[PDB]
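Heads up, the thing below is written out as structure tokens.
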Amino acid sequence: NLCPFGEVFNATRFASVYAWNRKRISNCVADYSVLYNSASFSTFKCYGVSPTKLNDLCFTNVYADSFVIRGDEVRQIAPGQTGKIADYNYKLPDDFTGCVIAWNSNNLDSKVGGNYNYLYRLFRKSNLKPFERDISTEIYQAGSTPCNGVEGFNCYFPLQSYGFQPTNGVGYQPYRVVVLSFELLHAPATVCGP
Amino acid sequence: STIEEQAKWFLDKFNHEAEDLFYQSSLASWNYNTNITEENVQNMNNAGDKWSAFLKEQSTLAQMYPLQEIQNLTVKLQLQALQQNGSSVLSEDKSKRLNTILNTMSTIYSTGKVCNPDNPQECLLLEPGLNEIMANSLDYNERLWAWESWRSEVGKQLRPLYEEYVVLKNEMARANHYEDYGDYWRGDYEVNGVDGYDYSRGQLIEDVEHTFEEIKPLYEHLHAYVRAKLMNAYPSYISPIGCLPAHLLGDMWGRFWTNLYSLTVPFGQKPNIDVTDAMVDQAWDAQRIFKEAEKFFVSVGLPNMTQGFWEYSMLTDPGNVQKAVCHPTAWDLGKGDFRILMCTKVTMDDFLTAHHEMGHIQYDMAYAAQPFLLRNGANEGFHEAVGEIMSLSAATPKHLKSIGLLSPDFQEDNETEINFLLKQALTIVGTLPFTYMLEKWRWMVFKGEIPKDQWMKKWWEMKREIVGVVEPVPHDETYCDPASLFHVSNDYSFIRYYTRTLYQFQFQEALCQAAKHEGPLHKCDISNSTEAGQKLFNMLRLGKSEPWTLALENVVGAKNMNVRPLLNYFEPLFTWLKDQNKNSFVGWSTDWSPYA
Ligand SMILES: *[C@@H]1O[C@H](CO)[C@@H](O)[C@H](O)[C@H]1NC(C)=O
Ligand SMILES: *[C@@H]1O[C@H](CO)[C@@H](O)[C@H](O)[C@H]1NC(C)=O
Ligand SMILES: *[C@@H]1O[C@H](CO)[C@@H](O)[C@H](O)[C@H]1NC(C)=O
Ligand SMILES: *[C@@H]1O[C@H](CO)[C@@H](O)[C@H](O)[C@H]1NC(C)=O
Ligand SMILES: *[C@@H]1O[C@H](CO)[C@@H](O)[C@H](O)[C@H]1NC(C)=O
């Protein structure tokens, strides 16, 4: 009854971080250490748990959030962080128990001349609360003068393209991120280790 | 809501947008500079156009935030860099014409060939062919042939281009609200918003001249000692009272006198302080040269080179497979991409140059976290100085002994120290009148002080007067000898190499004091000193976030350029030269010519 982690981790296309995707996982057996050695992940940090310990835990659901960011920014996918990604795109709660997993995706997501399809939100009037998701596109009013879904002075389209060229430094290269949240409700624990 | 916070958000936008457009312009230029082709000229033009158009729109917006209401010095500095429109103030036709001029000049410079009278189809480029002659030849006529062919066959091509370049560049500069292109270039040293740390564009000329007055006696005596030695190197060819012939100075121009060391060495029987022969026997190659520079920086606590540096740099000549601009350049392309472009040879010259160019990369890496507009040396002289501070330690006999290029039983005399100081002077002191004179000529051209029919007439008068060097062939206003040098035909400011040379000793004093150094400054090697690494890095990481005058004072305790640390470094050689010259002519007459 193995869990379909492959669908998430080995997906061909990844969401932009402003529009991060969530897959619900249930009714299956998950081997988290088999997933740990499933590749070389540049980041594999579990916060309320340990991987080898997860294989003797059971949860009612697991949620897998996936998106792309640059290397510099993987540090923002952790509780208590701030910055453009954590404030405006994807916010983990302070009491997070779950795993953050990341790997370098330069060979999939960068393109000679630049791949620009991955976006992030540059401006927002306040910070996202944990797991919130903003896909709106109104023009950000940075000034007195009220704009009008028209870019202009003090008025900025709020989303920006990453630009991934294979020649970028490793900080600037694309990284694919999978966040796993482990949920336990008063209901049958349907996702178990072996 | 406030202007300073509106400007903060605007810069936020600008920095993110700018970084990719700059980077795409850098890649296109890299392609042209490693692979000269017309297809790559047009891509460099297209990416340069795209970047300049974006810069024009963005600077128009930046100029709407009054700087009078900006407290954050770093917000004010970023907006200050966007106060002029830039290159885009030229019409489409003039901008296209200016680009065509720059690309023809740069292509002519590193692909132009001269061919032999003796051989109709041998063909030599400046690099390696003519440079090898101008560095190794001891034959008056061979050296004269390379020096004159280069200027006659390539310099004449550049003369009409250079005339129109002056016109268009000045037009650009007047629209950017400068007097002329030279005034524009001196703007790199301007500092405006900071009380007691300001520096006007006019102050730079006076500081260069006032400080150059203090360098003259040392140069006069190096000049006289070299001229006496050249008399036996070139019997019949050297006047005892005249300028030195321009083609006998060790490179295509006399920019450095380094390659005169073999002819002027004070104590020729001591172990060789030039480690060229030693690295050839040890089978060194370009890779070991750049790996050794890397290990030197790691010794003071600075990072390794990145993986992309080692993967994407061009560290040797690719062949005739493709045409490169061989002139050593340190590239900060953006987005963590750092490269050096260099056609390295197994010489001590290129060993030291590898250390200096990597120092510039070290600088680029240290301020990469700075916001885009402040990712720059505190001024062009700082950026040109860092690598040279390093090579001052990398050149010391003690350092060369410790990397195995001197015998493990090499012992230092007063004689070996005079040898080292003499070779150091041939490079460092020899270049100062060269550098001041070249740039004053350009400043005078730019401000309209030299009629076109007297360009080369004034050029050679100033060589004779300031530099004590004389052309071996009379030269027409069909020539354009300044443009036969890389920096003139590739549109680079040159006074950076003057201010840098004074800075590098000011800095070296402070780094060696941090390393708790024992004795005179020329024996100091900051290797393995992470204290010295730390003081250097803390200045490097600032970029242009602080005015250079405050930045300099934080390291060395002075707000201005100062000649005293350079003169003190060379003092033991200065005392020696004065005694050596006691039976020789010192000074030069400008009337003698090799030709008559
Ligand atoms: C991704 O694909 C590889 C290659 O088939 C496979 O070995 C690996 O287990 C897959 N990853 C996951 C999480 O299923
Ligand atoms: C040089 O440029 C041409 C096009 O300008 C390109 O097709 C060629 O592959 C390049 N050569 C190298 C060695 O990269
Ligand atoms: C404004 O200046 C302060 C220090 O004076 C600095 O910490 C801050 O980062 C600056 N503003 C921004 C947006 O960086
Ligand atoms: C260039 O910037 C200046 C501000 O100094 C501005 O007045 C001018 O409009 C800009 N160029 C254009 C597009 O006219
Ligand atoms: C210190 O530097 C010397 C050469 O200057 C070198 O031989 C030695 O290995 C270095 N020592 C350490 C601990 O790095």
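Here chain A follows Swiss-Prot for its numbers: 334-527, in order, are the residues you see.
This deposition comes from X-ray crystallography, 2.5 Å.
Placement of Cβ uses the backbone N, Cα and C atoms for every residue, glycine included.
What Swiss-Prot records for this protein:
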DOMAIN    A:334-527  domain 'BetaCoV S1-CTD'
MUTAGEN   A:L452 to R  Increased resistance to neutralizing antibodies. Decreases HLA binding to NF9 epitope. Increased binding affinity to human ACE2
MUTAGEN   A:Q493 to N  Reduced host ACE2-binding affinity in vitro
MUTAGEN   A:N501 to T  Reduced host ACE2-binding affinity in vitro
VARIANT   A:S371 to L  In strain: Omicron/BA.1
VARIANT   A:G446 to S  In strain: Omicron/BA.1, Omicron/BA.2.75, Omicron/XBB.1.5, Omicron/EG.5.1
VARIANT   A:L452 to Q  In strain: Omicron/BA.2.12.1
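Here the features listed in Swiss-Prot are painted onto the structure.
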residue	record	Cβ neighbours (10 Å)
A:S371	variant position	16
A:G446	variant position	10
A:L452	mutagenesis position	19
A:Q493	mutagenesis position	21
A:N501	mutagenesis position	24
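A gap of 31 Å separates the Cα atoms of A:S371 (variant position) and A:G446 (variant position). In this entry, A:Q493, A:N501 stand out among the recorded positions A:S371, A:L452, A:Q493, A:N501 as having a C-beta under 8 A from a C-beta of chain B.
Annotation note: A:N501 (mutagenesis position) sits in a coil segment as assigned by DSSP.
In the three-state DSSP reading, A:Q493 (mutagenesis position) counts as strand. Here the CA atom of A:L452 (mutagenesis position) lies 5 Å from the CA atom of A:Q493 (mutagenesis position). By the rule that a residue counts when its Cβ sits under 6 Å from some atom of ligand 1, the recorded positions A:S371, A:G446, A:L452, A:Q493, A:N501 yield A:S371. A:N501 (mutagenesis position) sits 11 Å from A:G446 (variant position), taking the CA atoms of both as reference points. When secondary structure is read from DSSP and collapsed to three states, A:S371 (variant position) falls in the coil class.
In the three-state DSSP scheme, A:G446 (variant position) falls into the coil class. Separation of the C-alpha atoms of A:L452 (mutagenesis position) and A:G446 (variant position): 17 Å, rounded to the nearest whole number.
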